[PDB]
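Visitor: Starting off with a structure, shown below.
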Amino acid sequence: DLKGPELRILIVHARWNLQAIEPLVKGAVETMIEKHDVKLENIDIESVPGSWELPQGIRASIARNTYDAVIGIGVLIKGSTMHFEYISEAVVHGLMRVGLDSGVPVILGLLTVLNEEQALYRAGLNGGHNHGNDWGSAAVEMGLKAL
Amino acid sequence: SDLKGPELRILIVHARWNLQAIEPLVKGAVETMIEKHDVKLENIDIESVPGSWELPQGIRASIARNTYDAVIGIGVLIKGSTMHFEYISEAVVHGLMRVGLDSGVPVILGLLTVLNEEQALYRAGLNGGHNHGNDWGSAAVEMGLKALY
Amino acid sequence: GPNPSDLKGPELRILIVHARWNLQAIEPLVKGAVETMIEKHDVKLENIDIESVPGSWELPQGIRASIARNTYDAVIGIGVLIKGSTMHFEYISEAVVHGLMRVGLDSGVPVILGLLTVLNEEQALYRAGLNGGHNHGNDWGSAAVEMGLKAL
Amino acid sequence: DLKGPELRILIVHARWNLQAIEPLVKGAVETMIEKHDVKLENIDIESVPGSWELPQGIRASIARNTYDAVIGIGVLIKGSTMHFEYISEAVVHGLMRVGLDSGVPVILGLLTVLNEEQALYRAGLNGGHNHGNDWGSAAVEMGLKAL
Amino acid sequence: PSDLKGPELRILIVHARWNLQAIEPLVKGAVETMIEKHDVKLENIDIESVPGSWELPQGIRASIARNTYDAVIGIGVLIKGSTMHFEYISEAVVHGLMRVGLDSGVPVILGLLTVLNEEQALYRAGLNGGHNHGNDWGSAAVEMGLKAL
Ligand SMILES: O=c1[nH]c(NC[C@H](O)[C@H](O)[C@H](O)CO)c([N+](=O)[O-])c(=O)[nH]1
Ligand SMILES: O=c1[nH]c(NC[C@H](O)[C@H](O)[C@H](O)CO)c([N+](=O)[O-])c(=O)[nH]1
Ligand SMILES: O=c1[nH]c(NC[C@H](O)[C@H](O)[C@H](O)CO)c([N+](=O)[O-])c(=O)[nH]1
Ligand SMILES: O=c1[nH]c(NC[C@H](O)[C@H](O)[C@H](O)CO)c([N+](=O)[O-])c(=O)[nH]1
Ligand SMILES: O=c1[nH]c(NC[C@H](O)[C@H](O)[C@H](O)CO)c([N+](=O)[O-])c(=O)[nH]1
């Protein structure tokens, strides 16, 4: 049971498909607090328009303040074109790059699904498990291991 | 989407392939920044390059000469008969992401990667579709402000 | 198939980072890697560090942090990704594999790939030495030793 | 309507599928000269075994001399294995990297086709349009805009 | 290029050891072609091996940092299996080999085979009526090594 009362965590989330984003952020926040003793005042939450902006928003934020771990949250749903595949591939590499360039643990809270239902299910609705909870724990664990 | 950026300097680089779709996209972006976010016309630079492949390179060259708070890269790639479309799309997207992360300047994705021309026009606001350029205009202002201030 | 060496690395310091998803398959892999280095290459138990991270996504990051603090001759990254219902599997697998390659090239430290990217659980267990399969961890142990010695 | 009498242009082309390569190179050269007033003596032409060497040949050459723009030309045809897919992906990312790293515009004269007929058609044979011309014009434009 | 001779060239060859049946002929073809057709000296050709294709980029990087080579040939054979392992390793190795060559300035020749089954690999190694691809790689190493001088 890892506890991180002194950890400063950053959460950057996109605003596309808010129906699925909100639950994810909550589950992450609630879990860090209620289960890892992270302090609410130590959790910064920022948003960007879409998943494409996630890597950029995180990079700008960890250059200004100091965080022990970051959680990038976004929901990409396959559409009619190849837009979904290209954005997904670029964003995932971008998030990995920002983490490796900065030395700050970047947790993957990106969902890349085929339809809305799949997203809601992974956000804890319709009998599914909220994946945000897992991301909060990973944030805490990686943040501690980085000291 | 309420944000105002009267002091923001925005750069728009667009390719010239599939101009039928490019033009509306650029207008929607410009119009939205101006009428909805108070950006000043004189603070918006517009440049062009032959194709989407040049977008990353054109943007890189420009943000090295002047100072911008945000950049919008606009291009239209349509699937053809070869694998050309797939390889260019992949490299361009990775290039635009790199330019943004290397420079610290927000780069907005105004790239359409479609199966046929009808899909592009529809996303440019023609034939009953929503003009995606508008969303790009708003995103540029938002990311520009979250960096300058 | 592979062609391991008989090389001995009694002075080698080896690091093993593994994720914790699908532990059923992870455990046998790690054991095989450790046992093989020790019993077959003369690596010393005390010279093998073992760390863990939540998921495969964390592997490149955990390895990067660890080789920045201590000095290792070789690193083995171990994780198990199983195709699910979304495209999550494809995108994480691609990013992690490129990430592990980058950490190895940036640092100069050999990073051994102990990542399984499978369609279902049965395939993972089979590659972990269960149900009549060959334990791939063993091969990784020999590779770690071989690369660690060629870096000296 | 762009003219570049002082531009120095480099062309690196592979030698696999020369039947398609030659016309592509000619089209690019002819167009730069005849339509953009580029001078014959200001156009260097080099070759490398295959498309895989394109990025490397270009990087080496722009480190020795000064060019305003580079055109990389090569032809990849899908074969029986996955070789085509992996080389294509690596070469394209390689050419983009060299352009961004060096600051010198790199024009994409790479064809990634399914069979030989497709390549010849794009080289102007059998009633097709010679793509090399477009690459010549793009080189001139990007070379001028780099100043 | 007429007939290139490189009697003073120093060439490095790193090959993996998976699927040796196909590897050996590939290496021979490359060595023989360099010596017999390009006048490269046997004593100027270093040959190293690594467990698998995943180690090629790393093995090559370590070696060119210790000695000086005019060109490098990376040889490995990947065969599609029952999982997605082949696809991910192939993509990462190919990008890794391109990176090492561009980072170092030393030409890295691609002697990697990414096939669907063993038969395809043997064929490309010169068995069963096929053309030994290692020969072409040898000539490419010599040509690129000379053009770097
Ligand atoms: O986070 C998402 N962003 C999306 N917008 C695209 C992109 O993230 C940027 O907001 C904008 O394209 C300019 O950068 C999506 N779609 O377009 O479908 C989506 O599904 N999810
Ligand atoms: O912007 C585009 N550029 C295209 N040209 C490719 C590239 O952008 C350059 O113009 C040229 O290849 C040399 O750099 C396209 N097609 O070829 O189809 C396309 O659909 N869209
Ligand atoms: O190692 C794995 N990690 C997984 N977790 C995802 C990721 O590795 C991180 O733990 C988390 O996503 C945010 O960092 C997996 N799935 O989700 O399926 C999986 O199959 N294997
Ligand atoms: O330019 C090409 N090079 C090719 N050769 C591969 C590569 O470009 C190098 O010459 C050599 O592989 C070593 O780097 C091709 N095929 O193999 O099919 C091809 O179609 N086109
Ligand atoms: O060179 C190869 N290496 C292989 N081994 C994988 C890898 O190259 C590493 O040696 C090891 O996986 C961890 O470093 C292969 N397969 O697994 O199938 C293969 O086909 N070819």
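Since chain E takes its numbers from Swiss-Prot, the residues it shows come out as 10-158.
Determination method: X-ray crystallography, 2.4 Å.
Even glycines carry a Cβ here, placed using N, Cα and C.
Annotations per Swiss-Prot:
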- E:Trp27 to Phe or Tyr: Minor effects on the kinetic properties (MUTAGEN)
- E:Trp27 to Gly, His, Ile or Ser: Reduced affinity for riboflavin and for the substrate 5-amino-6-(D-ribitylamino)uracil (MUTAGEN)
- E:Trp27, E:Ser62, E:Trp63, E:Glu64, E:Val86, E:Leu87, E:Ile88, E:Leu119: 5-amino-6-(D-ribitylamino)uracil binding site (BINDING)
- E:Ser91, E:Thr92, E:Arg133: (2S)-2-hydroxy-3-oxobutyl phosphate binding site (BINDING)
- E:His94: active site, proton donor (ACT_SITE)
Visitor: From the binding-site residues E:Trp63, E:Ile88, E:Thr92, keep only those with a C-beta under 8 angstroms from any C-beta in chain D, and list them in sequence order.
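Guide: Checking chain D against the binding-site residues, no residue falls within range (Cβ-Cβ under 8 Å).
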Visitor: Spatially, and counting Cα to Cα, which of the recorded positions is closest to E:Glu64 (5-amino-6-(D-ribitylamino)uracil binding site)? Options: E:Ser91, E:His94, E:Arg133.
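Guide: Among E:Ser91, E:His94, E:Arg133, E:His94.
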Visitor: Whole number in angstrom, please: the longest C-alpha to C-alpha distance across E:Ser91, E:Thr92, E:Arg133 for (2S)-2-hydroxy-3-oxobutyl phosphate.
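Guide: This binding site's residues have a maximal Cα-Cα distance of 24 Å.
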Visitor: Provide, as an integer number of angstrom, the distance between the C-alpha atoms of E:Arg133 ((2S)-2-hydroxy-3-oxobutyl phosphate binding site) and the residue listed as 'active site, proton donor'.
Guide: 22
Visitor: How many Å separate the Cα atoms of E:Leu119 (5-amino-6-(D-ribitylamino)uracil binding site) and E:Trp27 (mutagenesis position)?
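Guide: Rounded to the nearest whole number, the Cα-Cα distance is 17 Å.
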Visitor: Quick one: of E:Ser62, E:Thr92, which of the binding-site residues has the smallest count of other CB atoms within 10 A?
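Guide: Lowest Cβ count within 10 Å among the binding-site residues (E:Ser62, E:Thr92) is E:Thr92.
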Visitor: How would DSSP class E:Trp63 (5-amino-6-(D-ribitylamino)uracil binding site) in three states?
Guide: helix
Visitor: Have a look at the binding-site residues (E:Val86, E:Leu87, E:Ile88, E:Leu119) and report the one with the fewest Cβ neighbours inside 10 Å.
Guide: E:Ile88
Visitor: Taking just the CA atoms, what is the gap between E:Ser62 (5-amino-6-(D-ribitylamino)uracil binding site) and E:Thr92 ((2S)-2-hydroxy-3-oxobutyl phosphate binding site) in Å?
Guide: 17
Visitor: May I ask for the distance between E:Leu87 (5-amino-6-(D-ribitylamino)uracil binding site) and E:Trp27 (mutagenesis position), taken between their Cα atoms and rounded to an integer number of Å?
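Guide: Their Cα atoms are separated by 8 Å.
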Visitor: Any of the recorded positions E:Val86, E:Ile88, E:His94, E:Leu119, E:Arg133 with a C-beta atom under 6 A from ligand 4? Give them in order, or none.
Guide: E:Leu119
Visitor: Expressed to the nearest Å, what is the distance separating the residue listed as 'active site, proton donor' and E:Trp27 (mutagenesis position) at their Cα atoms?
Guide: 14
